[PDB]
Amino acid sequence: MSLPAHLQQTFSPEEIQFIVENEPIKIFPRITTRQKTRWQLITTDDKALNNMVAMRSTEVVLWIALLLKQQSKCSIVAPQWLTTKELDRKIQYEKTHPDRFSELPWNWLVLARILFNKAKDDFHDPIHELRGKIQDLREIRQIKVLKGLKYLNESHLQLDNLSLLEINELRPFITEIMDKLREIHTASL
Amino acid sequence: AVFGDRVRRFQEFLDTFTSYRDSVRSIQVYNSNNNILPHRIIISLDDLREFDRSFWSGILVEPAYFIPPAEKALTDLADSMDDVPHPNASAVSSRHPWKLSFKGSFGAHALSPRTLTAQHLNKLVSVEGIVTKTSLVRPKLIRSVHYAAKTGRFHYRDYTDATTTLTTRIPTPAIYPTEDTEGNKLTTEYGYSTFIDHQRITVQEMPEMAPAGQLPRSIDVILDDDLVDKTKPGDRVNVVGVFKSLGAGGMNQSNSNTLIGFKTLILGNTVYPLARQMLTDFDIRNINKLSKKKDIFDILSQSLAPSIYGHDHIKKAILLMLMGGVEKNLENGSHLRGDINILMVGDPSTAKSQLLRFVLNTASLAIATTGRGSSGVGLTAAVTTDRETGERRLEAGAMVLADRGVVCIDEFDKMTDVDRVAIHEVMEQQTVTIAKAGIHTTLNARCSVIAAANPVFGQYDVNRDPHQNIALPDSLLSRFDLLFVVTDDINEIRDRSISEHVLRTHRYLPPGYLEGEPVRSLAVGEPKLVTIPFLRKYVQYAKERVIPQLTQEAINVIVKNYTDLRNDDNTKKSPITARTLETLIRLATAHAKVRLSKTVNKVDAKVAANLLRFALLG
Amino acid sequence: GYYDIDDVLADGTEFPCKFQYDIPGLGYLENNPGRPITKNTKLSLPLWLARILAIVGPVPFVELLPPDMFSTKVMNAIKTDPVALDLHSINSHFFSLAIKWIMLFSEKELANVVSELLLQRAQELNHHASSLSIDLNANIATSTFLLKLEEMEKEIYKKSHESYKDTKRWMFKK
Amino acid sequence: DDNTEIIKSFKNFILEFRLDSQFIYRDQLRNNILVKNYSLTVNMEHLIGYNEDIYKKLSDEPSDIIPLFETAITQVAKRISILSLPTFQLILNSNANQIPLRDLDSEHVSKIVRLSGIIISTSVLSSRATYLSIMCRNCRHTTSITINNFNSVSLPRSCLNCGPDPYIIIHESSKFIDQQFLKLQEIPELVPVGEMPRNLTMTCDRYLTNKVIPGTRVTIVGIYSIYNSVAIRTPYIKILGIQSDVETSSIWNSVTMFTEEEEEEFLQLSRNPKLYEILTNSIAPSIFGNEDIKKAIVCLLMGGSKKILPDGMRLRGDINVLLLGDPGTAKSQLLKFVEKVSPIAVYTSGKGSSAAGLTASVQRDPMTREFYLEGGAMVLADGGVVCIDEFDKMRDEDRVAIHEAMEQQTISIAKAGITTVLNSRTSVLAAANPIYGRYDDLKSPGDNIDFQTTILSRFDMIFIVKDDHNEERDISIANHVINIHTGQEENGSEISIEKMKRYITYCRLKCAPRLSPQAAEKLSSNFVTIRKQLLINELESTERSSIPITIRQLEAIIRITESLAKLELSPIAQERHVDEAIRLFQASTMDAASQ
Amino acid sequence: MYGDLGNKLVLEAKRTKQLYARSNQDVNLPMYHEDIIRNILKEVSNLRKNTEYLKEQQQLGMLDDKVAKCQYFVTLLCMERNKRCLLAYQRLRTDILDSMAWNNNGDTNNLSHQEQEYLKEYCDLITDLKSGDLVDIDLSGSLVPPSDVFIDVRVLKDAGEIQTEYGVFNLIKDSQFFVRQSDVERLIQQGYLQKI
DNA sequence: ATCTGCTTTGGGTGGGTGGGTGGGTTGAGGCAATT
DNA sequence: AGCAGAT
Ligand SMILES: Nc1ncnc2c1ncn2[C@@H]1O[C@H](COP(=O)(O)OP(=O)(O)OP(=O)(O)O)[C@@H](O)[C@H]1O
Ligand SMILES: Nc1ncnc2c1ncn2[C@@H]1O[C@H](COP(=O)(O)OP(=O)(O)OP(=O)(O)O)[C@@H](O)[C@H]1O
Ligand SMILES: [Mg+2]
Ligand SMILES: [Mg+2]
Ligand SMILES: [Zn+2]
């Protein structure tokens, strides 16, 4: 009908990327738009863009930042959680707590993929090391998800600190299996 | 430590379920009254799973560490039950512990000889297949008891082997002790020693279940004590046991190969046949009610091979052959056979082979052979050597294996004279005489032969006499009760009918499948057409508990028919003889069997006469 | 659902039944047409007919006998090893008929058995759906397990496999 | 010392190897552990790219480093799947030049080699030890041993007084793996001048077992080594990888080995409106004319559909074709092509064959003195096609030994105690000559054919190919053959042998059409007319027809209809296929009978 | 029995759904099963005749209450089952037609005349919806989020100098453009352009 | 006088660079000569 | 286990 069958009840990875690209990020303008034309937006705030000064930290929407970076007119400042040391700490936290997920942002995978693809010269650590660390973290969280899937039931379930992309991956299996369990239980009464 | 705990846990299981206790008590009572039941108990794995999951999982995955405790617990229970006042010295010295046997549902351990791999070693498995070999039963020493005359006390010694127990122990050579610890002379007391029987069989994968272009595989099995002679070659069995490995497997420096694996085999716990149907009171009453019908013969005959058009009389003959006659042996020595042999000769594509295959599938026991695929030795028996003991013996052939059953011979005319002689002897005498390799014996082969042959020129010729049309000897021909000559005569109505029937048959779709889907257990213990299973039950019942006797009226009918038949101008496709009288009596007796009657009446004689007349004079 | 094709197919399976009255002119239910159907007759009717005949009729018109798909043997096989069991052969719409049966008779033993079977099977279902092949230059187990899946499990597996495949394609898109 | 460093190096390859943005081996390992396949297939071109030094070690001493790369894989697998598992198998892929089977000699001992051949025999699986638990006879001291299957191991000779060899294995605590033996014969073309083909013994482990069947061409990567059975050693190859063009696993079990992407191609090809023409043109592109025989060969390759009735009767689903004709007709070339296109096929000459050579033969093992059964041509071709050339030279007995296997598709044996009924579901494609070499029209048809009616009725379609001297056709054939001699369409009018073979496999394992009522009525009317036509022809001539028309021909027409339907993945066979089937039957068997 | 034809029709509907799911881009509705539907409706007609005969017999006949109830119940249930199967098949086909109508901006021999009329007036409805207050949005637009502003595209099939709303594009076969995705999104949808 | 060490039966848990004039002997299948 | 050899 109006909506394809693969977009029903769930989001596509491109939809998740679209959602992620509206969060603010920090950039270093390579131009001085501030006056001592003008941006006119309706979906976000435009004061920051109208007030830019060379080599001065400022915050804008992620998609505008990517558009500016495409023109070599801004250098994205990578988040603080995306350094080598922070990823080692998160890996250690995951290793020592088999029964819980680490406190990574809800967009760590998507943002990592976007920034590695687009801004390769804006990180202060070698890119290969960061890719390896993210891969390790993904494997640990996958083990934890596999172990936690054994507690599906006709009642609620809790998956704290699970990120958006992982939840999107698992939404069909979890929802349908739990729905069938609920249907059986309800038929029982 | 753990062993005692497990024995306690199994003892608590036997307490919770009282059926096993009742069975043990009944076995002991029956033994006391007395021929003798063995000390074996069948436990349901499902009940054990319901009771204690850990014990069930251990018995399925680590039987070595969990079966001996259960056997000991059962033996302790039985001993606590025993109340025999005076135990005989043999009984006191006897080493006869209670053995455990399993049933129920094996989830993923239900396998076949092809699917057994190294991953399944040291686990309880159930295997299905055909028994192809069977060694000779030889006693095996377990315990020896001696007597010291001077000291006046008995001693004993315990022996163990790799195949007599599930846990590895130090080997014990079978040398009997001769001197006491202090140097006294010891005399063995054989009457108080303990020996058990021992046999090894080979189970082969079912040929029809094999992959494409691969010959079936087999596995070796060991049966001890009361499981020794529960199977014979050619039987379909389901064997439960523990998959093991033996020997050093080339790890000893004597063998320099360095590329040979370990030996493997199964120690059986149970054997389950897959041949006789168990009749219920409902089945018996239904059989009787049907037999009271006046057209039961026609219904049963038509029910045979519903997918073959026509051939009513051949189907009737096949029914009478499945029922058989009555075997009589006289005091003087004459031994009259009660089996019916049938020969079909006709043009190509007349459904002879399909009738043979249907008889193969329906009959309780049936062996398949062809003309060019068989041999004289392969039909009677072969001389081989026993691997276990290295002793000369005989292996039964197709005719011997089919004793008290049926043997279907396809392409009877493509055999050789040397191979035809064996069948001639078997049909003439119903026995097999063997004189080879210093062996003299007489094997029993009491089977019914149903065969199909082609004329000499590949198509029956009406002009030429029957002798010129068939290449088989007259002596061999006289041994067939009914000779059916079937011709493919082109006709319009008949062709339309047969073509419509074939087209209808070719459009069948089995339930559980979609259109265009090409065609491809759960437990081990466990004018309307009559279904094949009910036909088998009817045949079993009738040929098991009916022995009709002749009566003067049937006698008059038979004598009149024989007299008229022999001296009649009309030519016969086969020559009348005194053997025709025996065939008439046999057919009448078989038809009486069909009706579940104790006497042969006029109707049976009139049916036999009509069948023989159709066979002889079309 | 009324328009759900799988449900329409499921409602068409045959269940054993036993009539309890004497109804002339109902032969077509039996093989023969145009003959009276005597009482205590045993015959297999489609679910959409048998259910309504069983609830409508005091003594209803028919009584539902235990189907061979919910027998003791099948339950024991389910409990022993759920993953290895071949559900497709027992019935291609096993779970739907099971839910309908539970609702009809409100029996909880079957409910618990079926729930445990479904959970244990779903574990392996996700194990297989999560496994995505790779091409180095530029299997058997997965196929044998797929052959055994029931229709509803086959839909769930397809959906999960497509979701995993889409996420992997997006993440490693050059 | 060095072993730990080598293990560390191979562990860093599995954790650091990325060609773009995907870790190929880390992800391959996780995906394999999830489906219970404890192995990793590594391409040696990737290892030569990470660090050439690691390849130098793996190639200089293969049986010492391969065991240290397996333990690295196991450690990485534990790190990836277990949040704090037997030793993992390593399967290798290489593109190095293939050494001919007969060129392997002392210069290649203990080296990685690649070679091709034909598998002629496979053994029953054995069990090799991987972890022994041992005990001492006297002092009862418990110990364990660990074994890798790479030979250059035995129980300790001295205990840890205790006499020599004091240790006995405790079996209920040991673990074993699977081992298989294979015989590899060299390809017929590679063989040197005037030499018999040579064999070579091979062994595979764990996940490389039950991967091949006798008679299939394979490519092998392994180690050419030696084992002592005086100062000579018998060579053998330790398999490290198997690659084959035949999906034997799909053929024995279900449908497998077809990717969804590969499966999509087959559906697209089936949707082609004129797939029949493409397949007909794709058979023997180098043989001119003979379109009807090529359509018959397409139908034979496709096969019908087999039915098992409730009462137990089985209906044959294969099609048998006979080619009778004059010399130079290209019957042998058609047979040699069909042997090469079919997934399973055997080419045999009726003269150089025997009753036991076909079917199965009884053989005695010289060691055990026990008779066993070995399959012949019809068993080796099970599930495929047998091409019996020179069908007229076969002896009467050897030909009679084929009736049951051709009709009932089973080989009943009763010899030397062995009593069984094997399975042989094969299609026979036979070529023969008339009595006088050329079909002489002057004499009656009963004089040109020495085959009996029984054997002939078993053939679905009989082609009596006659060579007529026509100037136009002769010029056309001359031009075609000269073009062949002096001289690639692949534009939707022809598909290569590989694609056609894969499509045959897919169709056979995916479709089994059924007749609709209209087709049944049509075929039934046609059978009545054909039988009447034989009777009118017979009444005219005293002689009894030499080519028969029995119920088997009706079943053959049904099989041809079903094969034509299956060709296009149509679950139902309609009249549009019945008409073609009737046309082919009239073009071959009624044509032969009319003369 | 009395629902075998409906079961066969629903099986064909299932096959149609499976084909639609498997197919990647090109979907063609199988030929409308006119024959099976004709047979089903004929069967419903005989069932109606049976109900009328039963009522007539009850009005003047020896029939009893229980027997009449049972037969009148078994006939009604059969009619209901046939109706359900028919409606399920038709609804599946209509859903695929809706999907096709939305995929285009707004062969046919397979469809029955009723389905042809349905599709025509449904496209009319879609265009009417597009004409309303949602004009600024291209309701039958692309459902993939916009990611890149400028894309490289290649002309897949030769055509004249098509004059789109956004401008003039000289669609020469085998020629590349550096343009904004928003402008050439329709041409990509039709197949005149490819993203590469 | 004591300690150290090899090899059977006969059989494939020694083999075919030890052979069959050192014994393990029927069954099947192919080939020449006889027909 | 009996017999063949080295300390
Ligand atoms: N009366 C019949 N009804 C149905 N099928 C028949 C009939 N007669 C022959 N056939 C068909 O004949 C086919 C093969 O013939 P069959 O093998 O039964 O003949 P046969 O008498 O053993 O021939 P031959 O002399 O070649 O050994 C079977 O598929 C069966 O379908
Ligand atoms: N279109 C063709 N028709 C006939 N022969 C051809 C054709 N193309 C090539 N040939 C030649 O046919 C020869 C092969 O012989 P062919 O297969 O025709 O013999 P046959 O008739 O089957 O056998 P025989 O002569 O023993 O009866 C090869 O030399 C090949 O070059
Ligand atoms: Mg036959
Ligand atoms: Mg030739
Ligand atoms: Zn010791």
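What you see of chain B is 19-52, 90-329, 338-583, 589-594, 648-739, where the numbers are those given in Swiss-Prot.
If you're wondering, the header gives electron microscopy, 3.2 Å.
Using the three backbone atoms N, Cα and C, a Cβ is placed for every residue, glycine included.
Per Swiss-Prot, the feature ATP binding site maps to B:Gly409, B:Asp410, B:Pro411, B:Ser412, B:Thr413, B:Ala414, B:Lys415, B:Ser416. Sequence-distant contacts (6 or more apart, same chain, Cβ under 8 Å) of B:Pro411 (ATP binding site) comprise B:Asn517, B:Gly521, B:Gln522, B:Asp551.
Annotation comment: Swiss-Prot describes B:359-566 as domain 'MCM'.
The mutagenesis experiment B:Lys415 to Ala is recorded by Swiss-Prot, whose note states: No effect on MCM2-7 complex helicase activity. Loss of MCM2-7 complex helicase activity; when associated with MCM5 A-422. Reduces MCM2-7 complex helicase activity; when associated with MCM2 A-549. Every protein chain shown contributes to the tally, and the Cβ of B:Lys415 (mutagenesis position) ends up with 24 other Cβ atoms within 10 Å. In the three-state DSSP scheme, B:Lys415 (mutagenesis position) falls into the helix class.
All protein chains considered, the CB of B:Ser416 (ATP binding site) has 19 other CB atoms within 10 Å. Counting every protein chain shown, 21 other Cβ atoms lie within 10 Å of the Cβ of B:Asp410 (ATP binding site). Candidate recorded positions B:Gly409, B:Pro411, B:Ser412, B:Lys415, B:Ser416 yield B:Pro411, B:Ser412, B:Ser416 as lying near chain D, with Cβ-Cβ distance under 8 angstroms. Using a 10 Å Cβ-Cβ cutoff, B:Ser412 (ATP binding site) registers 21 neighbours. The Cβ of B:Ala414 (ATP binding site) lies under 8 Å from the Cβ of B:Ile371, B:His374, each on the same chain and at least six residues away in sequence. Between B:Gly409 (ATP binding site) and B:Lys415 (mutagenesis position), the C-alpha separation comes to 8 Å. Only B:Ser416 of the binding-site residues listed as B:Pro411, B:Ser412, B:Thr413, B:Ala414, B:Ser416 bring a Cβ under 6 Å of any atom of ligand 3; the order follows the sequence. DSSP classifies B:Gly409 (ATP binding site) as strand under the three-state reduction. Sorting the binding-site residues B:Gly409, B:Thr413 by the number of other Cβ atoms within 10 Å puts B:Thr413 first.
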